[PDB]
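Scroll down for the structure; my scribbles are underneath it.
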Amino acid sequence: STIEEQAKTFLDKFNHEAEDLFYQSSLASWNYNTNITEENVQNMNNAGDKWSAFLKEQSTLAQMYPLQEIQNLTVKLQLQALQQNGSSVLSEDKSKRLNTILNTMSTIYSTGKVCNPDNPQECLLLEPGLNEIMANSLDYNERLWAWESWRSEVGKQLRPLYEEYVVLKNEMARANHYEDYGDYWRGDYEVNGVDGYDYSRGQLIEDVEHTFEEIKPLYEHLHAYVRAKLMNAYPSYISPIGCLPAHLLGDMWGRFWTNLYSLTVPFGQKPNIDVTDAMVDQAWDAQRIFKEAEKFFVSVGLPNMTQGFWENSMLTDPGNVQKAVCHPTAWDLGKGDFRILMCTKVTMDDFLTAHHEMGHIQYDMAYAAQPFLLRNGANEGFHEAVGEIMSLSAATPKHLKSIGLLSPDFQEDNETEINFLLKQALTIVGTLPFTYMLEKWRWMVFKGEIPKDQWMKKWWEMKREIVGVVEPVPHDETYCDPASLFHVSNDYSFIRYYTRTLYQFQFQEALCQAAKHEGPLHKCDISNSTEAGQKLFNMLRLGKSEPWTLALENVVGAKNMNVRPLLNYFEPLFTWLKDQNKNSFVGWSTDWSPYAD
């Protein structure tokens, strides 16, 4: 007859009512992704608005239950994420303005078209269009045109809408008892009420800017090497003392740096690793790729997947008769139903993608017993962190040799491991400072460290301060360059893509030491060792029921988040760079600019 028992029965009624409508709402979404149809575009809308109304009404009926007089930390964990008013605190007109701004941001970015009024042939789409010329072009102006002009038609029309977004989200957060919306976004990592494990939202910056203080060395040699060797590509434009132009970072912006490898190979005469020539000869299909990826998880002790998983997942493009957006996504429909979406093809990268998205499915399989609010990762960067460590063990030549794909007598030397390390670090570390600078800018603008008149000046300063990237052409206040990214335009959280990597190496190191590997960490494998899989499962089975510090402790043993596994993983590459960069300019100087004439 007290608050703690009334909260439990209310949560029982909520979870026994949230689960079944969540299934109904996600089924329509999956049916729309499989079948892009007008009849389906409204079905998921009806279903999603029903569940949106459900969560709002349950949030309202949960708001008479104080958090101070409930002691059970489980019930408190359920209540703290359900009590969140979010958009409920603002007026109807402000809610209308925010949602029109929301569906305008996505619309303008998605339907942004580039064209040349002087040359009709210079008109192309984004995928597989505009990114392609930013993908495989070796000319400077070729990338320059669709770099500056990309933000000419979309990088101007979101500046005032985002200016209004900043101010309305400030009240979005302040009315909910936060300092800023930057303080609302850093709220997932907040842990309170756990003695010794209590984590505050203000400590996130204190830890992130400290962890970057040990990542800066490796990155400055990466930048020094890349700038030293791109003068073989662009000798007449780029200084080997200054920094790099933004249009040569691999994509329209430069988040991922996979695209530089084909031009920045360490050794060219060696034969790079690939089975793409191996499944064509040996008759592997999407079924068999998944079946062999399953054995990876079976070896470490993880249970076999559901019978319905195979009969409900989508594996191969259903021809031209039906058009399905098949971005690689893992789907947890609940009620024991889980599916995966990807247009599978016969290539090694699709094998790594299959493993990466298969880890997500297995991880979500682990916490089925958790309630419908605890059926999520402890932190946001934790869900994509459990899914890539399989991929790091899926690219090891030892792994490919035991399955009969890779040649049994491939010689592995100091030139093969090192090129593998360049391929991975240029991809997994080339993204960390860019994620950090982006979220740091979001935090100083959302706390209001900047006025209007230097909104983007102090943006290119931190690109030229953190990642060391100069602009080919100066930008005045009129545009909006940060908004060009999809995650900024639709306003997601991004530091999940800096913190996921740093969980990745901690987990990999702890796991393959628990597997008793003798040798450098960059090749250690997790298969055929149940003692590490059982340790990992005892972590995956908690999910959100425990604080992320304790979740890190039960595996790695540290409540802190560390870079030491990162430096162990890239120590051999670090060593190559030291004696490779004896004559290059370690570091950068801010005075340099390509247009400083």
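In order, the residues displayed for chain A correspond to 19-615 in Swiss-Prot numbering, which applies throughout.
Including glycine, each Cβ sits where the backbone N, Cα and C put it.
For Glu375 (active site, proton acceptor), applying a Cβ distance below 8 Å and a minimum sequence separation of six or more within one chain yields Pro346, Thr347, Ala348, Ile358, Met360, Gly405. Annotated active site, proton acceptor per Swiss-Prot: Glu375, in sequence order, evidence recorded as sequence analysis.
The chloride binding site annotation in Swiss-Prot covers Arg169, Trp477, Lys481. Counting only same-chain residues six or more apart in sequence, the Cβ atoms lying under 8 angstroms from the Cβ of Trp477 (chloride binding site) belong to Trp459, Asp499, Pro500. DSSP assigns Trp477 (chloride binding site) to a helix.
Within 10 Å of the C-beta of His374 (Zn(2+) binding site) we count 20 further C-beta atoms, all protein chains included. Annotated Zn(2+) binding site per Swiss-Prot: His374, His378, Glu402, in sequence order.
The domain 'Peptidase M2' annotation in Swiss-Prot covers 19-607.
Counting only same-chain residues at least 6 apart in sequence, none has a Cβ under 8 Å from the Cβ of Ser19 (mutagenesis position). Under its mutagenesis annotations, Swiss-Prot gives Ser19 to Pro the following note: Increases slightly the interaction with RBD domain of SARS-CoV-2 spike protein.
The mutagenesis experiment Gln24 to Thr is recorded by Swiss-Prot, whose note states: Increases slightly the interaction with RBD domain of SARS-CoV-2 spike protein. DSSP assigns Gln24 (mutagenesis position) to a helix in the three-state reduction. The number of other Cβ atoms within 10 Å of the Cβ belonging to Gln24 (mutagenesis position), over all protein chains shown, comes to 13.
Neighbour density for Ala25 (mutagenesis position): within 10 A of its CB lie 21 other CB atoms from the protein chains shown. Among the mutagenesis entries in Swiss-Prot is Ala25 to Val, noted as: Increases slightly the interaction with RBD domain of SARS-CoV-2 spike protein.
Sequence-distant contacts (6 or more apart, same chain, Cβ under 8 Å) of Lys31 (mutagenesis position) do not exist in this structure. Here Swiss-Prot notes a mutagenesis experiment, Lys31 to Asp, with the remark: Abolishes interaction with SARS-CoV spike glycoprotein.
Secondary structure at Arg273 (mutagenesis position), as computed by DSSP, is coil. Here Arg273 (mutagenesis position) comes close to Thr449, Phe452, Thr453, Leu503: these same-chain residues lie at least six apart in sequence, with C-beta atoms under 8 angstroms from its C-beta. Recorded in Swiss-Prot as a mutagenesis result, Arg273 to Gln carries the remark: Complete loss of enzyme activity. Does not affect amino acid transport activity of SLC6A19.
Looking at Swiss-Prot, you'll find the mutagenesis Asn330 to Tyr noted as follows: Increases slightly the interaction with RBD domain of SARS-CoV-2 spike protein. In sACE2.v2.2; increases interaction with RBD domain of SARS-CoV-2 spike protein; when associated with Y-27 and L-386. According to DSSP, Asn330 (mutagenesis position) sits within a helical segment.
Long-range Cβ contacts of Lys353 (mutagenesis position) within its own chain (separation 6+, distance under 8 Å): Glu37, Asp38, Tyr41. Recorded in Swiss-Prot as a mutagenesis result, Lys353 to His, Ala or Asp carries the remark: Abolishes interaction with SARS-CoV spike glycoprotein.
Quoted from Swiss-Prot, the note on mutagenesis experiment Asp355 to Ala is: Strongly inhibits interaction with SARS-CoV spike glycoprotein. In the three-state DSSP reading, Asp355 (mutagenesis position) counts as strand.
Close to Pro389 (mutagenesis position) in the fold, though at least 6 residues off in sequence, lie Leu29, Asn33, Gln96, each with a CB less than 8 Å from its CB. The DSSP secondary structure for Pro389 (mutagenesis position) is coil. According to Swiss-Prot, the mutagenesis experiment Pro389 to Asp carries the annotation: Increases very slightly the interaction with RBD domain of SARS-CoV-2 spike protein.
Under the heading of mutagenesis, Swiss-Prot lists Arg393 to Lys and annotates it as follows: Increases very slightly the interaction with RBD domain of SARS-CoV-2 spike protein. Long-range Cβ neighbours of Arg393 (mutagenesis position) (same chain, at least 6 residues apart, Cβ-Cβ under 8 Å): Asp350, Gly352, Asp382, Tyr385, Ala386, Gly561, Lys562.
What Swiss-Prot says about the mutagenesis result for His505 to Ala is this: Complete loss of enzyme activity. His505 (mutagenesis position) falls within a helical segment according to DSSP. Using a 10 Å Cβ-Cβ cutoff, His505 (mutagenesis position) registers 14 neighbours.
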CB neighbours of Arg169 (chloride binding site) within 10 A?
20
What is the set of residues, excluding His374, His378, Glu402, whose C-beta falls within 8 angstroms of the centroid of the C-beta atoms at the Zn(2+) site?
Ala348, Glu375, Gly377, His401, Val404, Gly405, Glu406
For the chloride site given as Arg169, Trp477, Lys481, which other residues of the same chain have their Cβ within 8 Å of the site's Cβ centre?
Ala264, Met474, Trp478, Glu489, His493, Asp499, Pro500
Compare the Cα of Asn330 (mutagenesis position) against each of the recorded positions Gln24, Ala25, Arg169, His374 and report the nearest.
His374
I'm trying to understand the geometry here, so how far is the Cα atom of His374 (Zn(2+) binding site) from the Cα atom of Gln24 (mutagenesis position), in Å to the nearest whole number?
42
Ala25 (mutagenesis position) versus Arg169 (chloride binding site) - Cα distance in angstrom
51
